[PDB]
Amino acid sequence: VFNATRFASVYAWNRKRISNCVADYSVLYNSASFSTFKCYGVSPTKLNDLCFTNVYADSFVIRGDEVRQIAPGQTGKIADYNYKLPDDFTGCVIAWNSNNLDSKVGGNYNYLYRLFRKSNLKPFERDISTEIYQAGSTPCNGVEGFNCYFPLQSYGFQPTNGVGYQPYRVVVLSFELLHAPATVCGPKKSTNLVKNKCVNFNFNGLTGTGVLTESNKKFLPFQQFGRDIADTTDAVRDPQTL
Amino acid sequence: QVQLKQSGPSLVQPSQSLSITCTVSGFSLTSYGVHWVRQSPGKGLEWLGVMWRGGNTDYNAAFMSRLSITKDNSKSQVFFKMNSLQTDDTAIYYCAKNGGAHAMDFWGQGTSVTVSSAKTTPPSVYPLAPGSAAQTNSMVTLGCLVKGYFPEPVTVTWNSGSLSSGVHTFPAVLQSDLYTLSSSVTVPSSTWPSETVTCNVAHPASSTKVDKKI
Amino acid sequence: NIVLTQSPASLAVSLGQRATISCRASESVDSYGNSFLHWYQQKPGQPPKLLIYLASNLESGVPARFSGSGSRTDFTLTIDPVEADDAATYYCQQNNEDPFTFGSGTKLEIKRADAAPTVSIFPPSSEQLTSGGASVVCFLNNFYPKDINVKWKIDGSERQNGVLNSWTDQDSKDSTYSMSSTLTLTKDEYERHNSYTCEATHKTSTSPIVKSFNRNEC
C-alpha cells in the first residue's frame, strides 16, 4: 500500500482487508519514510505484542492542511460526510508526501470529496452514492442548478502550490477485536539459541526454565512441545531448526 | 488542464446576432456547468447567467430577455447566443468552471467583444522618442502611443520582444468608438540615438500592421 | 433581485496587517448547515479567481492567507497577512438565490511609502510630423499614491481639449503607480511655440513639476 500505484478518493477508498499474516508496526515508525506517523490510543510498539481479528487499510489522498482533521473527535467536511471516525478509535493514522507521484502537470483534478449529505455516515462506512439534494426550498430533481449544490468537488493537486495543497497519501489503520479468533498478530523477535546452559527459553508454543540439550527423541511434525507422565515440560522442539 | 478560451467575434454591428463559442477542453464538460460574466462594462464585475449540467438555463434580471446559452456536449463547446446587441454589451466575456456549492473555481482567457455602429479604424502609431538635448531624472523611459485603434486588441512589442525587463502595459481607454493604448519601458540612457530600436505595432482585429521606428 | 451591498469601496492596508471587507446579503440562508457566500479577487490586468468557498474551507491556486467568517446576513473577508500581490478588487457572490450576481467591488490598495514621479516628456520626431499630427506624451511613472492632478500647460494658452490620461491601478509586480498623459495636436500647433511645459501636481511633491523641451530636438 505504501508502494501502490494510485489511491482512490476520500469517500470511495479501496479498503484492503488484511488477514492471515504478521506485520511489524515498530519498524514502520523508524523507517524514516513517512511524513506523519501518529497513532491514537495504542502505541505502535505495543501493536506487535497484540493480536487483532480484522485489519482494514483505508487508503485515500487529502491535502496538506487536512491531516489534522483525520482524527477522532475533530470536525470538518471530510470528517463527517466522507470519513467518519468513532469516539473510541484505537487505530493509527499515517501519512507521507506524494507530490511527485500522484500530481499531474497543471493540476490533478480527478480526486473528489463529498461536501454534504442527507445524514451523517456511520464510522468505518464507505458510501459511493451520488444523490443530489437541494439547498433551498425549490428542488431541481436531477440536473443541478437554481440553488442546487453539487455534493462532490474536485481536489486541487498542483505541483507548484503551497505545502497545504500538495497530495498526501493517508492510510488509516482500522483495528477491531470480536468473538472470532484473531488473524493478524505481530512477529516475535527471535534471539540466538544457547544450549548446555541453565537459562530460560521462550518458544512460539510454550516457555519455561531448563537446560536444553540434544537427545534421540523424535517429535511429530504438527507438535511444538511435549510433556512427561507428571504433566511437566520435559522436551521441546525448536521452531526454527528442526 | 482547464482550457476556456474564446474566439470568433471580432466586430459586431448593433441590432444583430452572434454566438460566442467558448471551447472547453482538458476536463469533462458533462460534469460541470459553464458560467458567463463580463469584464468591466462601466461598473465592476457583472454576472450574466449559468448553464446547468445538461439541463435548463438561468439568467440575470437584465440579461434574460436578450441572451441565451446553448451547451453542446458533442463538440465540447458552450455557445452564448446573443440577441438584440446594443452599445452597452461592450465588455470582455469569460467562461468559468463550476465548483461544488455553485462556485466559480477556474477561469478562462475569453475574447474582446465590441459592438458599435462605427466601422473599424486603423491605428495611428506614433513612437515616443527622446530629444537630442532632453534630460531625465535617474530613469529613462521608452514607449509608443497607439491611439485611435478600433476594435481591441493591439499587441505592442519592441524589436520582436527584446525589451522585457521594465515593460509596463497600460489598459485600453474606452472612448467614443475609439481606444487608446499607452506603453512605458524602462531603458538605459544608451538606447537612443545609439541603439537602433523599432517599435512594432500589430492590430489583429483589423489585420493592419503599422510599424514605426523610434 | 438580491442587492449585495459591499462596503467599503476602497481600502489602504499596508504589509503585514489584516484587511476587513464586508458583504451584506438577505436571501437565501440555511443551505445544508451554513449560509455563507463565495469570495473572489479580480486584478485590473488579470481575470479573477476563487479565494475561499463557503467561508470554512480551502481552495487550491491561492495561498491560505484568505479566510473569514460572518453571520447569516453580514460576511467578513480576512486577508492576513497582506502581501505584495493583494492589490486588486474583491467581490462576493450570492449562491443561495437567483440572481447570482456579484458585489460592488472593494479596491484594496497596498499602503506603501510615498514617492515622487519621474520627470520625462517625449516630443515626436521629424518623421512623425510628416503625417500631419504630433504626439507629445509626458511620462509620470513610479509614484504613490494615485492622487495626482496632471494638466498640460502650453506657454501661449491652456489646452485641455485634446488631452487623455491613462490611469492604471497598482500592478501585481510593481508596487507603484504609472500613468501616461497624452496630448493630441497637429503640426501647426507643434510649430507654434518653441517650448512646451508639462505641469503635474502630486501629493508628495507640493511644488508643481516643471519640465520643458524644444521643438528642434528631432
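Note that chain A is numbered according to Swiss-Prot, with residues 341-582 shown in order.
If you check the header, you will see the structure was determined by electron microscopy, 9.7 Å.
Each Cβ is built from the backbone N, Cα and C atoms, and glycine gets one as well.
Some features that Swiss-Prot has for this protein:
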VARIANT   A:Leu368 to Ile  In strain: Omicron/XBB.1.5, Omicron/EG.5.1
VARIANT   A:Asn440 to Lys  In strain: Omicron/BA.1, Omicron/BA.2, Omicron/BA.2.12.1, Omicron/BA.2.75, Omicron/BA.4, Omicron/BA.5, Omicron/BQ.1.1, Omicron/XBB.1.5, Omicron/EG.5.1
VARIANT   A:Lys444 to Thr  In strain: Omicron/BQ.1.1
VARIANT   A:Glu484 to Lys  In strain: Beta/B.1.351, Eta/B.1.525, Theta/P.3, Iota/B.1.526, B.1.1.318, Gamma/P.1, Zeta/P.2 and Mu/B.1.621; May enhance affinity to human ACE2 receptor
VARIANT   A:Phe486 to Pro  In strain: Omicron/XBB.1.5, Omicron/EG.5.1
VARIANT   A:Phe490 to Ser  In strain: Lambda/C.37, Omicron/BQ.1.1, Omicron/XBB.1.5, Omicron/EG.5.1
MUTAGEN   A:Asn501 to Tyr  Increased binding affinity to human ACE2
MUTAGEN   A:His519 to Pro  Increased resistance to human covalescent sera neutralization
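On its own chain, A:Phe490 (variant position) has A:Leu455, A:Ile472, A:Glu484 as residues at least 6 apart in sequence with a Cβ closer than 8 Å to its own Cβ. Closest to A:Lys444 (variant position) in space, going by CA atoms and restricting to the recorded positions A:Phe486, A:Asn501, A:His519, is A:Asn501.
Chain B lies within reach of A:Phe486, taking the recorded positions A:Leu368, A:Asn440, A:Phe486, A:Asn501, A:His519 and requiring a CB-CB distance under 8 A. Annotated pair A:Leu368 (variant position) and A:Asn440 (variant position), C-alpha to C-alpha distance, rounded: 21 Å.
Comparing CA positions across the recorded positions A:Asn440, A:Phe486, A:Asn501, the one lying closest to A:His519 (mutagenesis position) turns out to be A:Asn440. Long-range C-beta contacts of A:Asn501 (mutagenesis position), restricted to its own chain and to partners at least six residues apart, with a cutoff below 8 Å, are absent. It is 40 Å from the Cα atom of A:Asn440 (variant position) to that of A:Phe486 (variant position). The most crowded of the recorded positions listed here (A:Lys444, A:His519) is A:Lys444, judged by how many other CB atoms sit within 10 Å of its own CB. Taking 8 Å as the upper bound (exclusive) on CB-CB distance to chain C, the variant positions A:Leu368, A:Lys444, A:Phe486 give A:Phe486 in sequence order. Counted within 10 Å of its Cβ, the other Cβ atoms near A:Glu484 (variant position) come to 20, all protein chains included. Most other Cβ atoms within 10 A: among the variant positions A:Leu368, A:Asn440, A:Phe486, that distinction falls to A:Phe486.
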